[PDB]
Amino acid sequence: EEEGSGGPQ
Amino acid sequence: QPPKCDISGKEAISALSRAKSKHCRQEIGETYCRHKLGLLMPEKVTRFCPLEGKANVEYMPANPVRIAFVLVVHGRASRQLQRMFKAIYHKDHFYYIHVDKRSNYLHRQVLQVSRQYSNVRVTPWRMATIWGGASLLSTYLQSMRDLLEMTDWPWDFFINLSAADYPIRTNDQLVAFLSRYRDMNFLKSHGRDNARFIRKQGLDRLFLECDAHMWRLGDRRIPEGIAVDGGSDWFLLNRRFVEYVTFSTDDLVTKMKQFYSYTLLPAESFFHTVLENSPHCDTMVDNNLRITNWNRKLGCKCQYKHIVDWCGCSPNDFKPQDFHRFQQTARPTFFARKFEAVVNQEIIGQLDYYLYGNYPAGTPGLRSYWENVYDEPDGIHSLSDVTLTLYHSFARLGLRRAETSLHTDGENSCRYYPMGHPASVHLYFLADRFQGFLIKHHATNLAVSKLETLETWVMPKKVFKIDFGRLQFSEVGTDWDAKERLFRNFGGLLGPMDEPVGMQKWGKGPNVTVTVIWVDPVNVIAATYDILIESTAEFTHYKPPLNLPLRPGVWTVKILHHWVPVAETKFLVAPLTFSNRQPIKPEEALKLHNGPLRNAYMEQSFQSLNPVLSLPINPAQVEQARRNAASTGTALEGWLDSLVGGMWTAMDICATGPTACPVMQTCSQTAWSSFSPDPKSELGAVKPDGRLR
């Protein structure tokens, strides 16, 4: 399970 | 008013052009100017950590910790929240609930809880915590100040939870674990390359929250002299660290609060960055004690593009096959997410009984779920003309059931006349199968001339109709959820100005190509197209471009394989009886119920196909549809009610209080009513052991 909710631009 | 600065950045001009309010455009310009002069963002920040880099249950505690739970909630799922609150409650902890400003129904239900228990309070301030918004950090930081000043609440740890979280271990183990490590802070880092984390989070971009939207305004530099980190925004922080974050005035805390006021997803890196650069850096454990159901294959579809100027992801809902994951022993974990009762309740039930045991035999409602989707105090203007029209129709469908269910040759004491508007509407689920709507409404019993309050259960008729192919199901609706693979418009309620979406569900097998045909209520073929069903395909969907308004009535969608029929389904485009929550007028009815402006729904025509598929167009039915299009009042109500009755069934109807209809049960005595017992979500008195469950 990698964390962080941001996608890209 | 012109800006104080020349504004030339592409992103800022695009933001000013799309903004809707004067106040918002002013705030945008002011922010841009200040950053332009280099007076907005800090460029270098002091690091106080002496380290070179990062730091990194069956006993009874003599001095157990007391926990402050901060619940940040939104939506309609009040009963699932009540079940979870029941699982985590103990008289020694504290519960501080912030309800999104936009969820007034939920806030009214939460208020009833806070009034029952002295260790439960609600935030008097309420923010509109949009996804990714900067306001989520403002929410946390304000609740920390509030909580530190409540001297009657001596708490030791801070834990944040949403309405989609659930515990996977008992309260006794949580306290024992935290009681042993009370000087630690629990945060999880991204676990990858830091440069890629910064780019993907947009931390080098400037964001501004205004009008419930996150506007991207340009670039900015990462300040020098500090290590930037981030990961999950779900954590547990001890009181000593919360005190530091809240009251410290040193260089690190001051500049970081300024930096993160204009940051997308700020709670995913603010607390990681402060801690690692602060005097408390040696207390960090790289583990937030959570299981997050990431499935970035399905949850990264840039589904928030209309709310923020960025692409985001979110975790999936757990299903029953995931239960074994809650039993892992690799690392300590105490909570998990996500859960949705309207998506899958079985796994929630499995988990609750595993931690706290089965309910007594004969307990009712364990496999059911009720969710309120309209409550009168919020007003009919919060509904749409579609839902208002159809909820009225469902109520009338129930009143006609009551009359026909009494068999007499004298006066029928089950004849009713409807009054006013629906008081509430509920979704009804049984064994994870959608059962329809429950409508509470008022009506006069005509035999005794007395007002009565009733609840009606309406259920949709099955319409899917199916040589061993791959197709499993086909459905038409709106608001398709690509992550959970379902329509969030559960009833498939549609009006003439709606844009339907067709979905298909496939099983395993070789690749195949199929044809889709849309047919309107007078046999006009609106669209045709072929789709490729790859070997690995499980769901397919497409929204055909149809000129509006759509002709009202029962539409049909057919699937063929080289002209060989496969299956069909039907859906209802209902005529509207309301315009601006007012009885529709003749001139607005004619504009809305006579099909799209351009005689044709698309550019290409399909008249060449009507004979081939045996869909002849009856000249009489066409003229009758034109005649129907000009009707109002009683004639229109009779047309709608004849349509609804052909696609919906009134399963049952009950009375909430005394009634003169001798054949109607009391709602509390039913299995299906929102008034019936639901002990798994009911909150009573605190037991001797300090629990509610």
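Numbers in chain B track Swiss-Prot; the residues on display, in order, are 253-308, 318-727, 733-959.
Per deposition record, X-ray crystallography, 2.7 Å.
Using the three backbone atoms N, Cα and C, a Cβ is placed for every residue, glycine included.
As given in Swiss-Prot:
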type	residues	note
MUTAGEN	B:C276 to A	Strongly reduced enzyme activity
BINDING	B:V333, B:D361, B:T390, B:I391, B:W392, B:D494, B:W495, B:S575, B:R598, B:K599	UDP-alpha-D-xylose binding site
MUTAGEN	B:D494 to N	Loss of enzyme activity
MUTAGEN	B:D494 to A	Decreased enzyme activity
MUTAGEN	B:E529 to A	Loss of enzyme activity
MUTAGEN	B:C561 to A	Strongly reduced enzyme activity
MUTAGEN	B:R598 to A	Strongly decreased enzyme activity; when associated with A-599
MUTAGEN	B:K599 to A	Decreased enzyme activity. Strongly decreased enzyme activity; when associated with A-598
MUTAGEN	B:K749 to A	No effect on enzyme activity
**Study point:** C-beta crowding around B:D494 (mutagenesis position), within 10 angstroms
**Key:** 23
**Study point:** Cβ-Cβ distance under 8 Å to B:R598 (mutagenesis position), same chain, at least six residues away
**Key:** B:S423, B:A425, B:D426, B:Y427, B:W495, B:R551, B:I552, B:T553, B:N554, B:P576
Exercise for review: Compute the C-alpha separation of B:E529 (mutagenesis position) from B:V333 (UDP-alpha-D-xylose binding site), stating it in Å without decimals.
Suggested key: 15
Study note, to complete from the structure: One would quote the Cα-Cα distance in Å spanning the 9-residue unmodelled segment from B:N308 to B:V318, in whole numbers, as 21
Exercise for review: Would you mind pulling the longest C-alpha to C-alpha span across B:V333, B:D361, B:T390, B:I391, B:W392, B:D494, B:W495, B:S575, B:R598, B:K599, which the record has binding UDP-alpha-D-xylose, in angstrom?
Suggested key: 19
**Study point:** Residues from B:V333, B:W392, B:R598 facing chain A - recorded positions, CB under 8 A
**Key:** none
Point to revise | Cα-nearest neighbour of B:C561 (mutagenesis position) within the listed binding-site residues, B:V333, B:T390, B:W392 | key: B:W392
Check your understanding: Taking B:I727 and B:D733 as the last and first modelled residues around a gap of 5, how many Å apart are their Cα atoms?
Key -> 10
Check your understanding: For B:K599 (mutagenesis position), which residues in the same chain are close in space, meaning a Cβ under 8 Å from its Cβ, but six or more apart along the sequence?
Key -> B:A425, B:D426, B:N554, B:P576, B:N577, B:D578, B:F579
Review point. In the structure shown, which of the binding-site residues B:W392, B:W495 has the fewest Cβ neighbours within 10 Å?
Key: B:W392
